[PDB]
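Structure record follows, encoded as structure tokens.
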Amino acid sequence: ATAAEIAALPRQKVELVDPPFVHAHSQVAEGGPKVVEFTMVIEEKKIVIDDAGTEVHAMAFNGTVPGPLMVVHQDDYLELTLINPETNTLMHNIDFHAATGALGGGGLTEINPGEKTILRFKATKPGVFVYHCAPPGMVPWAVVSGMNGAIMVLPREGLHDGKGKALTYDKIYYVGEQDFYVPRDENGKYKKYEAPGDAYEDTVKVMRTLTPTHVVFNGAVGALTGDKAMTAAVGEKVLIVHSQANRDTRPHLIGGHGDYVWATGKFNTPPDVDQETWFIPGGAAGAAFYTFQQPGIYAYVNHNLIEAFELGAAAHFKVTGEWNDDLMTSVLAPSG
Amino acid sequence: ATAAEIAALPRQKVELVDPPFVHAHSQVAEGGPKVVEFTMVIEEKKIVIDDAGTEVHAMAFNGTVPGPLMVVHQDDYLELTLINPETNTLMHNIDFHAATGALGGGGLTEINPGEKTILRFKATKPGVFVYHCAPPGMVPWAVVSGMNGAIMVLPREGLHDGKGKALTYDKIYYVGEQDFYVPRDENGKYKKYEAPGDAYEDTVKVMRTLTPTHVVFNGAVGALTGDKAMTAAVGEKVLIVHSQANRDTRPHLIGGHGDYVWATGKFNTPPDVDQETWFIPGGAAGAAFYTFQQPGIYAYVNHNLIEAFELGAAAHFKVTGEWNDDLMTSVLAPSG
Amino acid sequence: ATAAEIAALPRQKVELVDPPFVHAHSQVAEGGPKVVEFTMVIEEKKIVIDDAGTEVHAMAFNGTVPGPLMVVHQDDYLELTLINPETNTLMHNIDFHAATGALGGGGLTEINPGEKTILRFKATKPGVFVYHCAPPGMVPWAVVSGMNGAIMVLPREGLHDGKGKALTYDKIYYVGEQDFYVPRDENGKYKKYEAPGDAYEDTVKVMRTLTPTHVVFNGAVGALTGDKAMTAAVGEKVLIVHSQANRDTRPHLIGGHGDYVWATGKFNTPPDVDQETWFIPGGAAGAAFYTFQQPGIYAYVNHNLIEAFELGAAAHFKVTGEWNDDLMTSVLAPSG
Ligand SMILES: [Cl-]
Ligand SMILES: [Cl-]
Ligand SMILES: [Cl-]
Ligand SMILES: [Cu+2]
Ligand SMILES: [Cu+2]
Ligand SMILES: [Cu+2]
Ligand SMILES: [Cu+2]
Ligand SMILES: [Cu+2]
Ligand SMILES: [Cu+2]
């Protein structure tokens, strides 16, 4: 399309919401291509990641880890207004894995504190994709400080299974998984710092061990549990988008499955089916579609169980509805 | 199906056999849906995992690491009587990744020493699936102490390739891969403990490094070698089921291939073909089908070669038959 | 085929070229099945792998890390003359994952210094496959010392997408990724050794941590960046063959995608499409086809960003051509 043709397309301003929730959108595109507008303000802030009060100096898109999920449809244009407040101390930018050219946009969006930029790219490929800050010379540090999220580029006709039958979800959640590398002192205690740059050297040494001290969802151990457990009901169809910008993960819904899983996160690649545990390589997003059939509490984890239960990679789903004895029943309850 | 309909179904009691062998079964289902009955007694026991004599306090289903492979067909019911003898010291349960609800059955099977329980679930999805103990609060420790295995839910019409052609194996083996985390003393020598509880803290510290000290098949370095090597003949079709309940693995048959590999372990997901090395993420089972074409000794390994040859993840196949010089021939033997 | 028919096939000698470049070949097979002859001399040599003068005693097929890409077509035979000069100190051999029997050829090619051997095998399965040295008892050390490469067995009719449409590349590159494990003294300085054998004990200790000190492309940090960046032009179709003989990797083209990716490296397995980041397990090769659409400098990395930017797994592509503002444009450049 020409510059004139793009200029004539309708524009739609979207208001982002904090993960794991996802902003309002329509699965099947309502109309022709549009320029979908988003704005995100970058916030460098301290976040507490465990119950021991361990801190991380987060580099957060929109003030959250992960950054919010942006939803558009194939061949719409995504126009991001990115803002770096004068209150921040570092230059930041953004690389959309969904975009084509200039390092995903990173090369055209480098803004110092007190600056902003507007980047527009055509969402030519359908799927879920990671986005993350990538300042030259400081790439992994930015990413493992939490500056990453994902976007979903839906097919204009919504999702479909491998045979073309439509797959329509009732709810959608976005789980951003983060590997953190927190320095420790000689007594095995996590260190705290008064400035982001103060922890750089120490953090890089831990990063080089390729062994995270924490692996969490939505920025902290137990974040998506209790007041933040995700919800659903028996019979409801749920899409779970999961991203990991720097390290591999293997999601698993304990007590359920991934009925259809686009493990590579790309919708033109047929989804795997009846999955117990799927795999998403570091640097990517994936999506699983599941219809709940049993009520109760479910855990959703990275299935290296040490990472899930020792390091923090576990979330919960509270599901309502009637129990199905045909699917599962306790013939004899635990007894002598 | 109603309670009445299920109660009317025929029942078949199956006797389990120790891995890598698999109990007798039919690839194509004989008759309509059945309630297939299995019984397993849990044994907390000391096992030796290497030639030096390293000991692990194993938590073992049916007394073996991995637990035995249970085989049923899609839409049969798997009814497990699980027994935790009073001689044990910990509470145990079972999570079948093939099951739907109550954390895979984990929430309905918590039995203390001196108790038993009978769980029944409908095997609604075809494929190989991991099962493992998961006591709230000590999940990874239970699993990396060996309390995991797998089941196979065969399609009622047996296996087929991705295009509808029948794939009938002549024999099947179940390779359970286990990552162990054994504490060491200041000399770098593995420690031994009186009771399993004594090793908990030291073991959790090793687990947190995400670096196992041993990665083995059938519970110990070299377990599937020598007089315990697997066997086949030129022309024989073999299905190799492989599971890893906690950590990724990348199986490879040295000297062969994976002709058809359901890398995700799910039979409704078309298998990859002509594989050199496949990948099974932690928390899943996979299966590879191969027709041997050359005689001789083969090694079957996790292809991170350090894990295979330094940590223990290597098995052997002894294969009888005639050498095929068309497929391979030494034109010039090693010479000056 | 009869013995006479095999003997009657044409024999063709091919001159190899050093990675990342690939020797002359045709995508669609020219003529019928042939015995393609290659010769490689093994070189044990000290190489510097980083900007701090760190050394490794490389075990190098044809003198390079990785060894060169050999290209044949399905049902051709690959006949390799392998030479181990008397000036080397170790026994070497070769295991072609593309081959069937005798541990991929390793059991028939064990040559001591001063010996040579000629192995012939029929390339029955299409795809890119790893090859590597595998001396019994020292397999991982040989592989992680750089003695590995890959071959490509093209379908006789060239490559095709999942719908059968032809995929013809304009350029092809081979990126071999190597995990190195270099010993350090108590001060953290990498150690140097007089002879290869001298480093064995110390190196295996580093290998058991499963944590590489360096992860590089083409044998050294920065080998494929700067003036050694790979090249392309907007509109050009490029095939990127990538291998990792011992450890997992997750390739990503920063600013681009993998339009068609045979992630398992096998051409009879349909390629994934529109990939952001693909996954190649240790012990395998994969291939990605992409048509460049934007000019500029691109980075191609292992997307565990710590491995890419701290450990060395980052390459560059320098692409010429006209910028496409439809695909991407800076609506508002970075400004106050
Ligand atoms: Cl940053
Ligand atoms: Cl246990
Ligand atoms: Cl070697
Ligand atoms: Cu940033
Ligand atoms: Cu990236
Ligand atoms: Cu248990
Ligand atoms: Cu599990
Ligand atoms: Cu060698
Ligand atoms: Cu190999």
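Here Swiss-Prot sets the residue numbers for chain A, with the shown residues being 40-375 in order.
Quick check of the header: X-ray crystallography, 1.8 Å.
Keep in mind that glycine also has a Cβ here, set from the backbone N, Cα and C atoms.
These features come from Swiss-Prot:
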BINDING   A:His136, A:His171, A:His342  Cu cation 2 binding site
MUTAGEN   A:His171 to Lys  Loses nitrite-reducing activity
MUTAGEN   A:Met186 to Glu  Contains only a type II copper atom and fails to catalyze the reduction of nitrite
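Known features from Swiss-Prot, placed on the structure.
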{"residue": "A:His136", "record": "Cu cation 2 binding site", "Cβ neighbours (10 Å)": "32"}
{"residue": "A:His171", "record": "mutagenesis position", "Cβ neighbours (10 Å)": "29"}
{"residue": "A:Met186", "record": "mutagenesis position", "Cβ neighbours (10 Å)": "27"}
{"residue": "A:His342", "record": "Cu cation 2 binding site", "Cβ neighbours (10 Å)": "28"}
- Spacing of the two Cα atoms, A:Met186 (mutagenesis position) and A:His171 (mutagenesis position), in whole angstrom, works out to 6
- Note on the structure: CA pair A:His136 (Cu cation 2 binding site) / A:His171 (mutagenesis position), Å rounded to integer, equals 8
- Item | Chain B neighbours, filtered from recorded positions A:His136, A:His171, A:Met186, A:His342, Cβ-Cβ distance under 8 Å | A:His342
- Query: At the level of the C-alpha atoms, what whole-angstrom distance separates A:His342 (Cu cation 2 binding site) and A:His171 (mutagenesis position)?
  - Reply: 24
- Filtered A:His136, A:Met186, A:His342 - recorded positions with C-beta under 8 A from chain C: A:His136
- Query: Quick one: which of the recorded positions (A:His136, A:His171, A:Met186, A:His342) have their CB closer than 6 Å to ligand 1?
  - Reply: A:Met186
